[PDB]
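Chemist: There's a structure below that I have some questions on.
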Amino acid sequence: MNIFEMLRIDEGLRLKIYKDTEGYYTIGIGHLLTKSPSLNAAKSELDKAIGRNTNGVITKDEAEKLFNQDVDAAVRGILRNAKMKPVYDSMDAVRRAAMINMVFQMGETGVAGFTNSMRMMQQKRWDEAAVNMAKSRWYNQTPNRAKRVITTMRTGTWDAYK
Ligand SMILES: [Cl-]
Ligand SMILES: [Cl-]
């Protein structure tokens, strides 16, 4: 197990434009196209990212290609972030994966609001961090996924994904 398998489980795979849980157009493995309500807008964004006239449909290879780019960008975002980097650097690999999943789902902006939790993470206070993270819109909106990620943060193992 690695970050890629993990996120593939959490996000699934759809080759056609679809609305995610918040109702934003998305495609592939969690690739958000746009938050605007125009499907055209979306299609336009899609074509821009793929480099062709997709007509709202992509292949599996294309989806995986967007996915590689997206994972990479998320890691890089963490490293470039002054408050996150040190937390991330302080943790083992499994827990790092958990943080990348959060940033991938909610962006640097959303993750940005887990300060308190990140403090406890840095201090290796797992149980507490886990409890603090559950107090969030994130957990209330997408509880099953949140739970998986929280257990992974808490335990440092992949048990939630087995
Ligand atoms: Cl893109
Ligand atoms: Cl969920």
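Heads up, the Cβ atoms here are built off N, Cα and C, so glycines get one too.
Under the heading active site, proton donor/acceptor, Swiss-Prot lists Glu11, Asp20, citing experimental evidence as support. Summarising the annotation, Swiss-Prot assigns substrate binding site to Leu32, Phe104, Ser117, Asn132. According to Swiss-Prot, the mutagenesis experiment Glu11 to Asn carries this note: Loss of 84% of enzymatic activity. Experimental mutagenesis is annotated in Swiss-Prot for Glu11 to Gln, with the remark: Complete loss of activity. Where Swiss-Prot documents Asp20 to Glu or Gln as a mutagenesis experiment, the accompanying text is: Loss of 99% of enzymatic activity. Among the mutagenesis results in Swiss-Prot, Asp20 to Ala, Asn, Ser or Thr has the note: Complete loss of enzymatic activity. The residue drawn here is the original one. Quoted from Swiss-Prot, the note on mutagenesis experiment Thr26 to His is: Facilitates transglycosylation more effectively than hydrolysis; covalently bound substrate. For the mutagenesis experiment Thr26 to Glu, the note given by Swiss-Prot reads: Complete loss of activity at neutral pH; covalently bound substrate. According to Swiss-Prot, the mutagenesis experiment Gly30 to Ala carries the annotation: Almost complete loss of enzymatic activity. As a published mutagenesis entry, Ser117 to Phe appears in Swiss-Prot alongside the note: 10-fold decrease in enzymatic activity. Annotation of the published mutagenesis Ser117 to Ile in Swiss-Prot: 500-fold decrease in enzymatic activity; the original residue is retained in the structure shown. Here the residue is the original one, while Swiss-Prot reports the published mutagenesis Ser117 to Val with the comment 50-fold decrease in enzymatic activity. Under the heading of mutagenesis, Swiss-Prot lists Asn132 to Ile and annotates it as follows: 5-fold decrease in enzymatic activity.
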Chemist: Which of these mutagenesis positions is closest to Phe104 (substrate binding site) if you go by CA atoms: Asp20, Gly30, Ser117, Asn132?
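Modeler: The smallest Cα gap between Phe104 (substrate binding site) and any of the mutagenesis positions is with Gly30.
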Chemist: Whole-number Å distance between the CA of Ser117 (mutagenesis position) and the CA of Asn132 (mutagenesis position)?
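Modeler: Between the Cα atoms of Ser117 (mutagenesis position) and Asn132 (mutagenesis position), the distance comes to 6 Å.
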Chemist: So what sits near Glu11 (mutagenesis position) in its own chain, CB-to-CB under 8 Å and at least six residues off in sequence?
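Modeler: Those within reach of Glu11 (mutagenesis position), by Cβ under 8 Å and sequence separation of 6 or more, are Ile29, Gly30.
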Chemist: I want to verify one value. Collapsing DSSP to three states, which class is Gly30 (mutagenesis position)?
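Modeler: DSSP call for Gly30 (mutagenesis position): coil, neither helix nor strand.
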Chemist: Fill in the CA-CA distance, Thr26 (mutagenesis position) to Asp20 (mutagenesis position), as an integer in Å.
Modeler: 6
Chemist: Please identify, from the mutagenesis positions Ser117, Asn132, the residue with the sparsest Cβ neighbourhood, meaning fewest other Cβ atoms within 10 angstroms.
Modeler: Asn132
Chemist: In angstrom units, rounded to an integer, how far apart are the Cα atoms of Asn132 (mutagenesis position) and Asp20 (mutagenesis position)?
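Modeler: Approximately 25 Å lies between the Cα of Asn132 (mutagenesis position) and that of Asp20 (mutagenesis position).
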Chemist: Three-state secondary structure of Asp20 (mutagenesis position) from DSSP?
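Modeler: Coil, per DSSP.
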Chemist: Name, in the order they occur in the sequence, the residues of the same chain whose CB lies under 8 A from the CB of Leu32 (substrate binding site) and which sit 6 or more residues away.
Modeler: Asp20, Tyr24, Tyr25, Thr26
Chemist: What is the total of other Cβ atoms whose distance to the Cβ of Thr26 (mutagenesis position) is within 10 Å?
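Modeler: Result for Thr26 (mutagenesis position): 22 other Cβ atoms within 10 Å.
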Chemist: Hey, which of the recorded positions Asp20, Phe104 is the loneliest by Cβ count within 10 Å?
Modeler: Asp20
